[PDB]
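Read through the structure below, which is laid out as structure tokens, and then see the notes.
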Amino acid sequence: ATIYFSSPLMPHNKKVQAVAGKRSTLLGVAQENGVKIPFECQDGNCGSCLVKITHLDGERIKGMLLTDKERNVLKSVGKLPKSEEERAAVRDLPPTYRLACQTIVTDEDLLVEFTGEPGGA
Amino acid sequence: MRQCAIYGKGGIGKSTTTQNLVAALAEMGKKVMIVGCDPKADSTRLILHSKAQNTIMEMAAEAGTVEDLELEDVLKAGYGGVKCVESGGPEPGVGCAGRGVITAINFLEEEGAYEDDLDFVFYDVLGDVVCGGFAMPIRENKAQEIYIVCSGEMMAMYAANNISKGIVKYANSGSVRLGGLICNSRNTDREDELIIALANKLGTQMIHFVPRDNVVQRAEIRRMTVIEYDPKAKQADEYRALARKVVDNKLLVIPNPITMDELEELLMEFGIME
Amino acid sequence: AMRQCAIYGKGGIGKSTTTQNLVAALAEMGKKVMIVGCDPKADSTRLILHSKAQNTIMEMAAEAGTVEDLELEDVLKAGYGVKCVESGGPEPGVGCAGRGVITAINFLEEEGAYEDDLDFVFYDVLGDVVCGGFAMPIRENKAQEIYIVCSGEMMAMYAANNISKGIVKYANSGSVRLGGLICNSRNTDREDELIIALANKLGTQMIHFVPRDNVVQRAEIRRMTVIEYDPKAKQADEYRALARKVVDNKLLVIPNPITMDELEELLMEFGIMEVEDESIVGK
Amino acid sequence: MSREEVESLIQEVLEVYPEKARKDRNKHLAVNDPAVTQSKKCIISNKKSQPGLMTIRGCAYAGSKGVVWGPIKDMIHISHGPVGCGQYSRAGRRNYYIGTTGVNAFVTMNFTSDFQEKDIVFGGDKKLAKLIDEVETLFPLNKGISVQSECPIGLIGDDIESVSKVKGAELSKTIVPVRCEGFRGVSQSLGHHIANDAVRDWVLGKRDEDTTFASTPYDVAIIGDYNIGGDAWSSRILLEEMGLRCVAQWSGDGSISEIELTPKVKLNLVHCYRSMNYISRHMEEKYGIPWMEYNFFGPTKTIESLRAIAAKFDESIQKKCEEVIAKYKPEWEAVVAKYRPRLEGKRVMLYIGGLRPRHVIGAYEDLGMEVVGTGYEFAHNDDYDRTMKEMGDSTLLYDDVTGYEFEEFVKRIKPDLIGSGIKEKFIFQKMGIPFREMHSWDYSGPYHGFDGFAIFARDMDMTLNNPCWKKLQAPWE
Ligand SMILES: Nc1ncnc2c1ncn2[C@@H]1O[C@H](COP(=O)(O)OP(=O)(O)O)[C@@H](O)[C@H]1O
Ligand SMILES: Nc1ncnc2c1ncn2[C@@H]1O[C@H](COP(=O)(O)OP(=O)(O)O)[C@@H](O)[C@H]1O
Ligand code: ICS
Ligand code: CLF
Ligand code: SF4
Ligand code: FES
Ligand SMILES: [Mg+2]
Ligand SMILES: [Mg+2]
């Protein structure tokens, strides 16, 4: 799995290959590769690791489970429209916004954007 | 059904003046809503008579999630007319400090606590920095009317300017408008006509000038409002007059943000700073 | 050869003057110091550069399109033998208020301004609410020693408690420690021993007590530090002693959180707030 | 009837749970209103099971290996991890097929990586590569390999994608790495989705160049029929008698060649919408292949589906469909005439995994039974919108029902027949209530088509009207 990290804080987007389905989440692959995404909790409630996820290969989209904690934190930041919630509940499709500490790496190429700010502007 | 918000620097009597305004609004047959976004949950202390109202997010986290949260567990009506809700805030350094407002207001519309019995809904938002949840009521157009609490201190004027910039930025999104300026008084000279002049250059009106009085501290020890403590107190009549001008205020304008140098010029011409 | 320092506390405390007069006393020492104003007001360099206001980093970014094209010399201005930068805040209501902080320090680290050519580095940071960018130095271990400018006001107590909670939160993955508190007088009878009490309960010491002096405005009118104005005045001696003990602070302790119930009692003990009782709640 | 009695029943059932469990479970029980089109305002589906409530849901590995990938015969499926997972899923499902075991077919055999402590500590990539090599040497005839990951594979962080690519390049063989860890997802639905995604991202893309196949305006691909007891064969013969040509069967008696040839098909007939709607949608989006849902449970549903199926082609297919209907009419007429009077008026509740509760109401209603309660373990909201119309008014609807719950509703309702899985057959059989295994047809079948309808009616008369049900109570009690 290829990941492309992009941010205004980083002069250049970083490309790096990741192992899909590791118990360590995208938070781990961010830490091992010298990319800093603000992290402020170990229980997945702060929401400071909110990021934009884009799957460049639209055909290769992998189903996943949107857990209730991630759902509620996305509601707490507000980055969860009703239609995205319904789509994730029915078709098991990922939403555009994710949390770096709760998103699992899937076998595809992904682009992750962040502003360096905690979730919620 | 009008929605209002107190914006301003902390410690300028936002919670106290707001709560006394609520006490004044309760008696003339009006049912009103109060929620405070201040991270310290002291915005509903005087009405509810509780030592500290259990805020939304604390008992949402203890109950696992906000879905397992009941409206009755947070919607406490210390007085018959008015109900009281506290948004709360996270631990310092844990995420954005304004998402508590997000969750509180979202849950409030989800359970429909705004139904068929509301005359005024009034929020107490920290106006030191408008960002995230603090800037939110400007953004989704939830609060139609905004009132700014200020004093003669320069940081109060700068905070009011930041509020003006924020509302100007989001004027086209909705009917968010500045209904006027209310200024509490510290024991310093040449104050009321100052804030009047700030309103004059802001394009807005000055609502009322509330002074510093002794009865407020006694009410603080009592944990009941001045109007509930001493209805004959001149400060109680002052709060009643303030409330009746809020109800009878008609003009809602788009403010004009003011630069640093002109603010400084007013400050030196009044001599508040050298 | 770098000691990294942060100045914290509520807004309207008077910390920004404290930082600039403190930096000027280090200039008399001849220490090469850095001042970074991480405050949206963008005024923490007025009394050093004799200017109206330093042009912050994001104004350079907006006039130049991107931050990368920015040169070091326009951002950093050398006055009183000390170099100055200012971060500021974005337009109020969009994004994070501390965003520029993230824009500033990172860019500094990118341009080599943080390389060890200075004795001391200070960040004057608004500490009213602990938020991303405002808490970024505590998190990314960019400020080794933290000092709180706290007055005898309830708000100052609450802000100091929140900052100490932040430091103790990041007190396991970094060397961010709290040196002590600095007291700026608000003409209160019992404020000095009050902040003494919270220093003791917090597990730390007082750095100094700053008295309310009228010469501060007389120095501000020319946009200069009190040290340059009247080096023979007593306020200059107070700031010099504060600088000497700032250099000589060896107590960098992990603070102890204090409950709000105890904060209420501490204000009641120093007589600032009257004696509350449960049988006098209904009238 | 007695809708008020139903909601009072669910209130009196939900009291024993604590506040969290009670509040969560109250969203998963409802009274059917056929006028409702959006079930989201009446029933909540696809949620995590409450801990410690004796749930019936499986794992994603069950939904992928034991449901989708397993029926394929010419490929070898490797349970990557410990020993229990494959062992409990070995030949426990009656996905019938034709072939020779251990030589050219490997459905009813268990391939596992046999993980031990060192495998967990150090990793299983090299062991997986050696296992792939040993599979190639011991089994030359097989057309391909799939590697189903289990919970430890995902938890310890092995790279099965890289080893799959490397070994497939080395041996010129199709290796499909599928990540179906049991903790992934709340039920078998995510297993279905993961298996579908793996099928899409490996097999479908394996050949796009080939055109050597001769197509026909009458190419139809069966989707989501697993030949449980021979269901897919009956559906296929019914289709071929109508004049069409069945190219692909997914996945009962399914072959990898059929899977690869499927995109060259004029029309897709999806049987199980839940398990295989994702691939149907992907096919429609990419190849422009139209797909639609058909039901082959009971004569009425079979006739309706056959007519709708013939409606998509020229008049010759419609004439052949009418000929088939006329030919097969007397058989099911005789079956109905024989069995309906013995079967008239009985009430039945159902609880099966997905789309089976809604598919078989027609067969029950044809024989005079009525469904009073139904529900699903893992169906989403769309299946509920589809099934609300097919059920009568004031009937029971449940999602992820628990053992205590289901026991209380059956005790109060007192039906005459209950169709559910093995895990409830013997808890309900000791209460003196007839029970039918609705998953494996109780080692019988098939139930599709008229031939399977005859089996269905015979088995239901056999189970319901048995003397053993009259002797549960001692004569001296
Ligand atoms: N009209 C008044 N007269 C005297 N004191 C006042 C008046 N209004 C506010 N205050 C004082 O201002 C302080 C600010 O209180 P509060 O509103 O709770 O904090 P904040 O202003 O941060 O919301 C209170 O301690 C109160 O004693
Ligand atoms: N040592 C002092 N003695 C008297 N007044 C002071 C002193 N320090 C600051 N002040 C006053 O406090 C006011 C605001 O302080 P400032 O430094 O702007 O606060 P902040 O640190 O929040 O920016 C100034 O106008 C100044 O006159
Ligand atoms: S695939 Fe599914 S549990 Fe759709 S996992 Fe399960 S052979 Fe059931 S209700 Mo066994 S979603 Fe098929 C099913 Fe239905 S194994 Fe069979 S009967 S129609
Ligand atoms: S939910 Fe699914 S079936 Fe369960 S383990 Fe997980 S992948 Fe598998 Fe097999 S091995 Fe035994 S039974 Fe489990 S405990 Fe470890
Ligand atoms: S948006 Fe405001 S409240 Fe939120 S983290 Fe940034 S500064 Fe703090
Ligand atoms: S680190 Fe707090 S939610 Fe991810
Ligand atoms: Mg307050
Ligand atoms: Mg300042």
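In chain D, numbers come from Swiss-Prot; the residues present are 4-480, in order.
Cβ coordinates are placed from backbone N, Cα and C, and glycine is handled just like the others.
Taken from Swiss-Prot, the feature [8Fe-7S] cluster binding site covers D:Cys62, D:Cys88, D:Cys154. The mutagenesis experiment D:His195 to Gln is recorded by Swiss-Prot, whose note states: No nitrogenase activity. Under the heading [7Fe-Mo-9S-C-homocitryl] cluster binding site, Swiss-Prot lists D:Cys275, D:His442.
Location within the structure of each feature annotated in Swiss-Prot.
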{"residue": "D:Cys62", "record": "[8Fe-7S] cluster binding site", "Cβ neighbours (10 Å)": "24"}
{"residue": "D:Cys88", "record": "[8Fe-7S] cluster binding site", "Cβ neighbours (10 Å)": "25"}
{"residue": "D:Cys154", "record": "[8Fe-7S] cluster binding site", "Cβ neighbours (10 Å)": "18"}
{"residue": "D:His195", "record": "mutagenesis position", "Cβ neighbours (10 Å)": "29"}
{"residue": "D:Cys275", "record": "[7Fe-Mo-9S-C-homocitryl] cluster binding site", "Cβ neighbours (10 Å)": "21"}
{"residue": "D:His442", "record": "[7Fe-Mo-9S-C-homocitryl] cluster binding site", "Cβ neighbours (10 Å)": "19"}
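DSSP assigns D:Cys62 ([8Fe-7S] cluster binding site) to coil in the three-state reduction, outside any helix or strand. Taking the mean position of the Cβ atoms of D:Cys62, D:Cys88, D:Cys154 as the [8Fe-7S] cluster site, the remaining same-chain residues with a Cβ inside 8 Å of that point are D:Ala63, D:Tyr64, D:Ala65, D:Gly84, D:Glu153, D:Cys183, D:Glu184, D:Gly185, D:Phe186. Here the candidates are the binding-site residues D:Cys62, D:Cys88, D:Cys154. The one whose C-alpha lies nearest to that of D:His442 ([7Fe-Mo-9S-C-homocitryl] cluster binding site) is D:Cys62. Note: the CA-CA distance between D:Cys62 ([8Fe-7S] cluster binding site) and D:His195 (mutagenesis position) rounds to 10 Å. Distances between the Cα of D:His195 (mutagenesis position) and those of the binding-site residues D:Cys88, D:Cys154, D:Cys275 are shortest for D:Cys275. For the pair formed by D:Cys154 ([8Fe-7S] cluster binding site) and D:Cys275 ([7Fe-Mo-9S-C-homocitryl] cluster binding site), distance between Cα atoms is given as 27 Å, rounded to the nearest Å. Taken residue by residue with DSSP, D:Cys275 ([7Fe-Mo-9S-C-homocitryl] cluster binding site) is part of neither helix nor strand, so it is coil. Checked against ligand 4, the recorded positions D:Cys62, D:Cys88, D:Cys154, D:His195 give D:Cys62, D:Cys88, D:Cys154 in sequence order as having a Cβ less than 6 Å away from one of its atoms. A straight line from the CA of D:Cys88 ([8Fe-7S] cluster binding site) to the CA of D:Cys275 ([7Fe-Mo-9S-C-homocitryl] cluster binding site) spans 25 Å. Closeness to ligand 3 is met by D:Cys275, D:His442, these being the recorded positions among D:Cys62, D:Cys88, D:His195, D:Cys275, D:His442 whose Cβ falls under 6 Å from the molecule. The secondary structure of D:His442 ([7Fe-Mo-9S-C-homocitryl] cluster binding site), as reduced to three states from DSSP, is coil rather than helix or strand.
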